[PDB]
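Input: a single structure, listed below in structure tokens.
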Amino acid sequence: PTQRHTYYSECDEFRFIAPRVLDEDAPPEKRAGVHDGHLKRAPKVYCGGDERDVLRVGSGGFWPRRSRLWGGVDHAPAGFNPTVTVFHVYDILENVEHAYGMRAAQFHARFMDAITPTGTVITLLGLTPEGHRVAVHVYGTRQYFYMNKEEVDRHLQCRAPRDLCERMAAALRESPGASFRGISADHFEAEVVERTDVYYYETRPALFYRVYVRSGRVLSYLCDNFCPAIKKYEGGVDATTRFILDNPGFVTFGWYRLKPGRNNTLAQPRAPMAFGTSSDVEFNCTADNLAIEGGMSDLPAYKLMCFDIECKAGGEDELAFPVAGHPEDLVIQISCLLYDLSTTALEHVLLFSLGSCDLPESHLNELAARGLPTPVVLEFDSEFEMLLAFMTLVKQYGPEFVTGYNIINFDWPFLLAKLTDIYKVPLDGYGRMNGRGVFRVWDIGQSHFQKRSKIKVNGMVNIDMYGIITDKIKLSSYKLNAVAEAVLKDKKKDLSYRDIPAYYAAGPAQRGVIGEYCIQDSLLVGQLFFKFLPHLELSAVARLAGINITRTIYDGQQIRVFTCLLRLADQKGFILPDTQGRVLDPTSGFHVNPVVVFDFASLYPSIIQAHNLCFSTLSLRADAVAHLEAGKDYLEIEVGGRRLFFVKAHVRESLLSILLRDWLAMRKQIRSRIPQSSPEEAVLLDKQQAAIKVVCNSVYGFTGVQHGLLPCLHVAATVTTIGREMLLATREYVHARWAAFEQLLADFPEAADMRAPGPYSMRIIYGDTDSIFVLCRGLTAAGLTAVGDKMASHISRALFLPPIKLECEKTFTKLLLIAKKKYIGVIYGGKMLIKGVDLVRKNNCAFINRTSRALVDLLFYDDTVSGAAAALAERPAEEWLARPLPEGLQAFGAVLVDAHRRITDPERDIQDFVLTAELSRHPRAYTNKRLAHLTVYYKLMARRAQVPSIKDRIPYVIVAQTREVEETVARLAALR
DNA sequence: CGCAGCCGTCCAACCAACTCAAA
DNA sequence: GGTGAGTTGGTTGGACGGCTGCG
Ligand SMILES: [Ca+2]
């Protein structure tokens, strides 16, 4: 081939690592540990009693393939050549081609020029509607950056643009390493343009050199090593972003059409021996050969692989957590389920097994009954053969989407550690590209218990359902079984990691039980994936933000806003510089008068719009605004000690304000269609409106993150300053206008029915970041739910400006304020809401958890306890030491007395009082020694001097000093 | 009877182990 | 990616108060 394929298509030799337990009639002395040594035969697969080599492609293969090429052999049917008109892009790659490298391919001159002598090529990855895999390579996208003309001319004595091209070329030749060679001024194109720096209102338009560069590597050097005295603009912008922004309409995910170019040129199909990727067909084109295909929105037949690995620790402890760098800690099985992402149908069930494995009739009957495919079990003699066969599947079937549970944190890191460290397989050919592609995992950072990681593989969207579900569903435990019982309501089986070595050693039937359990977990995760449809959300954000779905997952929130801002800033002639290097506090207490929550709809975005906040409307200096009129043409605001100014929208409209304005218009338009739309559309529209929400809410954070892409702490500080002043204005208005019931009634004549017995008062009692809680003494809760909408409306007219809206969320009938962001309350509908508090403690026993709930539930649902709890707030805490406790709390005390009785009673259901831990270590002293579970294992409290199981959970219950348990532990301390 | 020394008790801070959470 | 797991429970050290001994 023209570019070498770097994945394995042939293999004669490998490091054979396999458990000695797989050898039949081995004596017990040999039936332990692993073989580890080289073997000189082809890697091999056994399936249903047939054998094939792993890397043999042809008829009879034990797993499906969607690969045209294998090791440069074209396995397409004779004369295969599908016409491509429309195709759906899901991911975009950017790579440097060199005309010299491609000289043996049959490419037209108009492509060769765009890579002469080098150039970035954008590769669109997709399917046709018939399910043919396509790559379209787009030529001609130069990256570019700007520098101020007067600073450049003065700094390095340039007269005309080709001088700057020579200066940059020289700065490449003279690099500290030999990293840039073959350079000329022609690697650059430079032109003079007029632009304005995005920062500050006073800033004049100036002449900049816009410099075009052929490679992101060349750019990254000039934007760090060349004239660092001169500030640079948009040097961090990648070729993908330039491609998406420079062509109106274009998207990183969606349907496209091939079409004639400006000189009636066409896309050129590549020959098979010139393919860059594992695709059925490939094309060269330029961006004028492309258009969006409007009216297509159905996803094509992409394939999803859901996978899960089982591992067995092979060292001195068979029950320790396995470590990939220890050769003897093996991958023993991999379940791999292949779905069609468009129909949601499970198409294949593959189980890779080290050692023979016979799946149970029970399991095979259950799958057949559920209508699912019959599993193919693939058996391997060694761990290398298995990992190579899984990676061979990944390259040959090429699943566009991959999922699993903790696949980023464990399964991929363990596999790729094994493949790179133990075995020495180059991963750069195992993605969509045939070599030199990204295939990498990395650790997030200093996070020691929560080991967390990211992955990028070219052309493969990794979505981990652990990430999706932790980001969505509030749960006590995120173990996959706990999630299956919570989300799918489905009580599936367990096999412990402690059971696995005992099962694995027994024989093929017991290794089958490991298979059943492994398959079943991948099925649960597939069902979770197609419940949440997370690809549709990530797709929606990718389309909206103008970034690929890969960056949508693995990069932060900032790049989303940055890319949108960059498009808009360009339209308006701005350029973005490359970044260098209290009365609201709750008096805690219990309220039995209704509490209305007012809450600002999207406070920070609505402030940004209302007050026209932006980089480009800010000023720090009065002579910037001395020609304008105060209050009319600009806002003045003291923020963090500085006097900031922001010109109002009719002087200059904020770029942030325009982004937010336009997004919220789209969100309305979509949500207006949802009730009319067909149920297939209704889910898509729901994903679109959700994508817009997360992008809007990220604007505030984007400005506030220092050393971010485009920071402006003055805007973030003004947003939060205005937010604080708005909450106090809300409090002052509410207190001043509605001091007396008559004033409320004059504004809302409904209040005549609402009026409850006793004194009327209406006071703010808590104020969050963007909500206010109003204690409505002397009003009934029922009508107050409705009057709150009209109050919130009236406040939003009297105060504030048209993008800002205060809304009535909810009415508590009873509320316990505990602290900032901690409260419990019962809503008017009877539902209890708990915020910032856990009433069940994970380390406590059932007796304590249930009794804790009983006390809180009684405070909220017994009005006698509620009223008496309100009476407590009449006095300081110390005075209730002297005075008798208020009448009505006796029923609350009664639950404590009852629970106390139930400790020291016969017929104590001891099972409610069982604490628990798993011993895990060896059972002797360590440091702290007296760990309860050790003294109910080793120095056993109640019973004989040893306990059978070292790695499972010790149940234990505390008991009285008795001159019997004392003697037991005090003598066991001597036995020791 | 007063003062000094020693012992006991209480409080605060730090360190270690468990938990998921993958096996 | 910047903060460390939270959490608790046990152990050690320091301070304060009370009782006993000595002058
Ligand atoms: Ca997993």
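Chain A is numbered as in Swiss-Prot; shown residues: 61-641, 700-1094, in order.
Per the header: electron microscopy, 2.5 Å.
Cβ coordinates are placed from backbone N, Cα and C, and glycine is handled just like the others.
These come from Swiss-Prot:
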- A:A102 to T: In strain: Nonneuroinvasive mutant HF10 (VARIANT)
- A:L802 to F: In strain: Nonneuroinvasive mutant HF10 (VARIANT)
- A:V905 to M: In strain: Nonneuroinvasive mutant HF10 (VARIANT)
Assigned element (helix, strand, coil) containing A:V905 (variant position), judged by DSSP: helix
Neighbour count (Cβ, 10 Å) for A:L802 (variant position): 20
Separation of alpha carbons, A:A102 (variant position) and A:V905 (variant position) (Å): 79
Between A:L802 (variant position) and A:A102 (variant position), the C-alpha gap once rounded to whole angstrom: 48
Of A:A102, A:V905 (the variant positions), the residue whose Cβ has the fewest other Cβ atoms within 10 Å: A:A102
Cα-to-Cα distance of termini bounding the 58-residue gap, A:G641 and A:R700, in Å: 36
Three-state secondary structure, A:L802 (variant position) (per DSSP): helix
Where A:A102 (variant position) falls in three-state DSSP terms: coil
